[PDB]
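Trainee: I'd like to ask you about the structure that follows.
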Amino acid sequence: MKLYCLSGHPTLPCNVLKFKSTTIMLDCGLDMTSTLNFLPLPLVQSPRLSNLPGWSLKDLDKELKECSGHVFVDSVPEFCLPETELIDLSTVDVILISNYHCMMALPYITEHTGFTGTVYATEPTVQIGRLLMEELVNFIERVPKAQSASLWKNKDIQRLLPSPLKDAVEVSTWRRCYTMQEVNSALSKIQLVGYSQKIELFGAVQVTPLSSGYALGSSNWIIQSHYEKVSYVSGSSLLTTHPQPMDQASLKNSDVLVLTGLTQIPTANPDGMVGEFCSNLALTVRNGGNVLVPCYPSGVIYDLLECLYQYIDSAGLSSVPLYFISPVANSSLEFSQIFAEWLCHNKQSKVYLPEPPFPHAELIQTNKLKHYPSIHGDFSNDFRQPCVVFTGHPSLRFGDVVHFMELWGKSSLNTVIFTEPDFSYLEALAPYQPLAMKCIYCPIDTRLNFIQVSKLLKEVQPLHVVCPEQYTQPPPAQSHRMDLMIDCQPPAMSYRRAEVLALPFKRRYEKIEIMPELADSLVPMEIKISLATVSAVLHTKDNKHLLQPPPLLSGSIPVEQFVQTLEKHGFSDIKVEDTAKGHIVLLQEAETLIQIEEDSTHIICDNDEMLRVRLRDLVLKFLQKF
Amino acid sequence: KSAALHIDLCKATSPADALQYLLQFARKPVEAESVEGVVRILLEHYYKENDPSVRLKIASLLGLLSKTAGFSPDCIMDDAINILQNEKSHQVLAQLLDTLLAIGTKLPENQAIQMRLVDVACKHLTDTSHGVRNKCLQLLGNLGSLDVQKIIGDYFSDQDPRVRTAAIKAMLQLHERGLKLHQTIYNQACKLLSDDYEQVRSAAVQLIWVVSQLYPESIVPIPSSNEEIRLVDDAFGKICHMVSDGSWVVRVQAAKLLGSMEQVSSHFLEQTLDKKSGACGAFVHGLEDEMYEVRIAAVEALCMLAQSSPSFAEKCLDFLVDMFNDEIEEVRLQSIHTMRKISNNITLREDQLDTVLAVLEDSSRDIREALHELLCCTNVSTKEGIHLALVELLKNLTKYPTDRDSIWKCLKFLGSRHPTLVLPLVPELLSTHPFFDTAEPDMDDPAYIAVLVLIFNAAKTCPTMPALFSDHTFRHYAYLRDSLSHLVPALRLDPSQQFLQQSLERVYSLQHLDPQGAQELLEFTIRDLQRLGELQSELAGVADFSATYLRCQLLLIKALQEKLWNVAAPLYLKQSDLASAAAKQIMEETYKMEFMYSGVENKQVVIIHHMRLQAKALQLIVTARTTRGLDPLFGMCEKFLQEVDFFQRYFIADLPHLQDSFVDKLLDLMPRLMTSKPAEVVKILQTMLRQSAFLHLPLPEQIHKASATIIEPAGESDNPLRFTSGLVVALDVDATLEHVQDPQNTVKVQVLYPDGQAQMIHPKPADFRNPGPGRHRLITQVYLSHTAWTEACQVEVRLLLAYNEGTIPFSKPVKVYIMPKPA
């Protein structure tokens, strides 16, 4: 009935629903875009970033740095957490994780907030999320930087700063990266669940993850209480992706469909952008330049790697190396390979005959793809100049991507290709703006667009729809595209950060079970339809109600039938008094009396007790309890 | 603020804007004295507000405010209990109960408040919301007379499982507070062990462990069999049955509590290892699970149980040494540690030692060092195992040079314990031919040197070993007894402190000398103290501290004699002056005494800061000697006077100890200096510096210099690091840090390339290790990158200490060659 939304980020939601007797957390999410306000963390101290001019104000200067007009923070990058203080997270009983992208910020919730509940997620999601936190902690703690910057967080000081730093919100709630001990502790509180697995939460509600088709282990959740069902649609995809397609059927008959994880850059067709990315890197490589591809180690990298494997053979570029640098590179490749049963029917059919599902095993076998754990190992020995490198965080604030941007940024021959849409490629590129590097933005987002979600909504027909307020308006870049909206027959109520929505799905008629012993004693009747009466004792255990074996009446007793039928059913000396809209009947034995009102009857006894029960029973010949 | 928050909450819209304002207000802290007004306003708005979420946030906030500093919340609990009584919604009621719990925990010494709190918790304990009952039980657990056990015990049968967990946790917390629980709780908890929820079972096994430890010798009768059994043994059986529980967290808990109990009978202890009282094969099933965490818990449990019972340890030997083959790293480390712990009560068998030796091939450093410590503490029964251990140790000697130290020490301890087993193996190892004089082995060969260390530590207990020595064996013994007396044992074949105090008294007494005599006496004493620091190890800190102070004084008086050599300002010559350099040197040395030494009490900090003030005055005077500008002179003058004022403010209790000092005479004429002309100020500052008295430096009882030794890169005899052009090369840095109390925030690593560029590195706390007191070990990687070089130059890597900004070197610089070749 309630929904506490702890994050305003659309693709990184954190929603808690105080529905029935359990408060369930839907996703955690970590707004990584706060890192773009900070100066990047380089693997080796660069002269350009160190010698940047401090920003000037009337007062400080060493906290903030200026580069090509944009003003940044000379401090360790910080991450915008979901609102933890709006609702006491100790009361959260269960956390449901949909994607590994939404899996982040979980150490904060599990450790710092006194959360003692359970976390449910699918195994590929858990493993890939573990890899992501591994590489994030490795990048952050590789060359640590102090957190000296705190003056700029002041309420009266942030107003005078330029636009990217002024528009940052919840700055006081930003936190540094969690340590690896917290990551290991958090992942220990997790329960692995398979698709369509019914998990009972204290006998109250049943949750099942349903395949979303967006990523490996990506799942949509449906929470139901046997009469009211709440569907949670996170990032999902209806394309020809490797994971098994969306289970759209199970979302039907949903009272509330909370909808998050819709695509950014809706105007982009992912196949065309993949083709453009391949063509651009082929053009750059043909001219002898290098290519840098900031990406996550386990996200859209696999799809574009497959397309590159197909493309290079026709393009005559098999000679050039395909470097993949990340601390979790080999782990990412192996985890992608072993999760073969988490794929679609086309790709899971490769388990019958002996063959790995993904084709990049063939890239490794022919020594086309070469994965390394860092730059300082065997990579520096096997590095060939006209190459393409997938590495680093797409935020361009830590990882090996910082080093490669600082290295290849001085030449126009080299190019950087952005494929993840979750970071503003002009804002992530801000601390390096005076580069001559050729910068290309061809994001690949396979998530649902507004046409697809409109079709899905018309297919599912949910009673109420909940979405971020960003989807109830056209995007600010366009501001005139009515097609980039969630159009529903209901108004499709929305939310912003730290908003509480009182859902109208409150319904009665909770389910209960009656045992055969009591059902033997229960007998129905006929009315105008069947009906019965039940008197029993209620036994409740684990929020499951059982009916153990130990005022109103209804019928047709009009004045005429009352006077006629029961006139001489056993007594005598009965008179009828001519009362308006009825008749008053009383006996001379002890002035015992019977009075009837419109659609009502009642029996009076005057100094008599033995005949009163039989008087009531006589009228009970044709009186039900409807 | 009070009125600002009041008016803002009044003008804000009820459902969302008020919630946002409360969210903003909750982050910023509130001063203790102002808490009463703001909580009164929050209560008033709570009464006004109808929205449930806003009231919930108000309750959460005003519970948060009760934790602020030494605020006394005894004045804000009547309104709190009132609004709790009046509250309808369940979330707000639970949050108010949380607030009441916070207030009660803030005032544990108050009794009547806690009785009121537990009464109102009992009142709301029947609410239909599980959260309200959870918070009521938490109140009863944290707060309660020490009746309450019965009240909490009633909710072991509650339908909601999480209410049952809350009740068990409340009883456990009552026990932890000091309450003696009743034996009647045992039967109630026993029913909960068969619950369908893992949290209930975990809490129940915790509670059953608690009650067994409280009443171990009490007798409990079996329901079916007419057998009288001690309660601790019955609980042992119940917990053992829980080691087969489906959930792994319950298994981990069961293994841990099984470890924690030692009052159980011997036969019950023996039963858990036999194949076939439902405790049969409990550890057998608990040592071979899929989960590594339950295996670690079982290993630790076996450690505790074996330490309590040597007879049990004899049975546990084979099971625990078979666990060494387990390929989880933390599992095998814990098995090593536990085996070392139970080492005193045991002696390894032939086949068990064969088993552990066949899987003893370790690679990483930590596992290898743990094995070395285990072998130091081990006990073996076969000499063939000693031979195999020698073979593996020499393999690990030729494989890892940095393991030589710990393997030499290892074999030193191994022979001292097993002389009888080494005695046949002595001619097996010395290669003594029966009827030929054998070649004299290479005295620098570490393997051979470790064979002698072993054989000499064994010889200490064994008269028969000196006989089988060859001639060169006796010769080699005579050397390693002198050179390595800490490894090799002997076989059967104060004035420094007085001098320091005398030298310091000599310096202090002779402060009436002429400047030449004073500075030559200071030079003599500085040289003497430096030499004394070089000789003695314990007095190196004191000698270097005092010598640094005396060097500061010597620089000061030398600069003042240069000032005496100085003449009128426009004729001043920069190239021939060294007073500014003297001031900078005193600056850096004062920082050195403040931070680069330990055991520095405030009585030394005042003297260090006084010398710092003198150096700042000297720098001011020297700058005034040159600058013709009046505005900068005024600026530096008022800055120096502000520094003097801050010194007076901070060290106000120490001024009587600074008689005739520079700062004392300065403070005498304070307002005149405040209102005087800068030129006059400079003049009187010079005169007062020259007439100032040398302050005695009170020596600390214990003080050691902060030292560091870079050891991993070593000398430049290694070949250059190649293939680094553009990309990165990782240089592994190992270092031992001596007497640095807070190295993580202060120690930094500086890298100086052959150009002017310098890199500064801030190692994370995880790099620092603390194997001993005042003796750290820093292991990390520092990443170097630079463009291509024509010839392999050398990059200087040095460790610096940081202070607060500014840094000072405190380690010897090392150099390594890098050849960033392009490709």
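All chain A residue numbers match Swiss-Prot; in order, they span 1-59, 64-532, 535-556, 583-658.
Going by what the header records, the deposited coordinates were determined by electron microscopy, 3.1 Å.
Heads up, the Cβ atoms here are built off N, Cα and C, so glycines get one too.
Quick paste of what Swiss-Prot says about this protein:
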type    : residues                            : note
BINDING : A:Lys2, A:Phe19, A:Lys510, A:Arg511 : 1D-myo-inositol hexakisphosphate binding site
MUTAGEN : A:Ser283 to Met                     : Abolished interaction with BRAT1
MUTAGEN : A:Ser283 to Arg                     : Decreased interaction with INTS11 and BRAT1
MUTAGEN : A:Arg644 to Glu                     : Abolished interaction with INTS11
Trainee: How many angstrom lie between the most widely spaced Cα atoms of the 1D-myo-inositol hexakisphosphate binders A:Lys2, A:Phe19, A:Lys510, A:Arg511?
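Mentor: Site span for 1D-myo-inositol hexakisphosphate, by Cα atoms: 13 Å.
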Trainee: Taking 10 A as the limit, how many CB atoms besides its own sit near the CB of A:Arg511 (1D-myo-inositol hexakisphosphate binding site)?
Mentor: 11
Trainee: Restricting to the same chain and to sequence separations of six or more, state which residues have a Cβ under 8 Å from that of A:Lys510 (1D-myo-inositol hexakisphosphate binding site).
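Mentor: A:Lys510 (1D-myo-inositol hexakisphosphate binding site) has long-range Cβ partners A:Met1.
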Trainee: How big is the Cα-to-Cα gap, in Å, between A:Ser283 (mutagenesis position) and A:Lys2 (1D-myo-inositol hexakisphosphate binding site)?
Mentor: 49
Trainee: Below 8 Å Cβ to Cβ and six or more residues apart, same chain only. Which residues does that give for A:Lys2 (1D-myo-inositol hexakisphosphate binding site)?
Mentor: A:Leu17, A:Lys18, A:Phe19, A:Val504, A:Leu505, A:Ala506, A:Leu507
Trainee: Near A:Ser283 (mutagenesis position), how many other Cβ atoms are within 10 Å of its Cβ?
Mentor: 13
Trainee: Measure from the CA atom of A:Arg644 (mutagenesis position) to the CA atom of A:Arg511 (1D-myo-inositol hexakisphosphate binding site) and give the result in Å, rounded to a whole number.
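Mentor: Pair distance, Cα basis, whole Å: 43 Å.
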Trainee: Same-chain residues six or more away whose CB lies under 8 A from the CB of A:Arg644 (mutagenesis position)?
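Mentor: Result: A:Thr624, A:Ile635, A:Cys637.
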Trainee: Tell me, by DSSP, whether A:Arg511 (1D-myo-inositol hexakisphosphate binding site) is helix, strand or coil?
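Mentor: Note: A:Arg511 (1D-myo-inositol hexakisphosphate binding site) is coil by DSSP, not helix or strand.
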Trainee: Under a three-state reading of DSSP, tell me whether A:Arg644 (mutagenesis position) is helix, strand or coil.
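Mentor: Assignment for A:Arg644 (mutagenesis position) reads helix.
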Trainee: What does DSSP assign A:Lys2 (1D-myo-inositol hexakisphosphate binding site), in three states?
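Mentor: SS state of A:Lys2 (1D-myo-inositol hexakisphosphate binding site) = strand.
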Trainee: Helix, strand or coil: which one is A:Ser283 (mutagenesis position) in, per DSSP?
Mentor: helix
Trainee: Including all protein chains shown, what's the count of other C-beta atoms within 10 A of the C-beta of A:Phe19 (1D-myo-inositol hexakisphosphate binding site)?
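Mentor: A:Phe19 (1D-myo-inositol hexakisphosphate binding site) is surrounded by 22 other Cβ atoms within 10 Å.
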Trainee: Show, in sequence order, which residues other than A:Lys2, A:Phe19, A:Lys510, A:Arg511 on the same chain lie with their Cβ within 8 Å of the centre of the Cβ atoms of the 1D-myo-inositol hexakisphosphate site.
Mentor: A:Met1, A:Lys20, A:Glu232, A:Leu507, A:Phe509
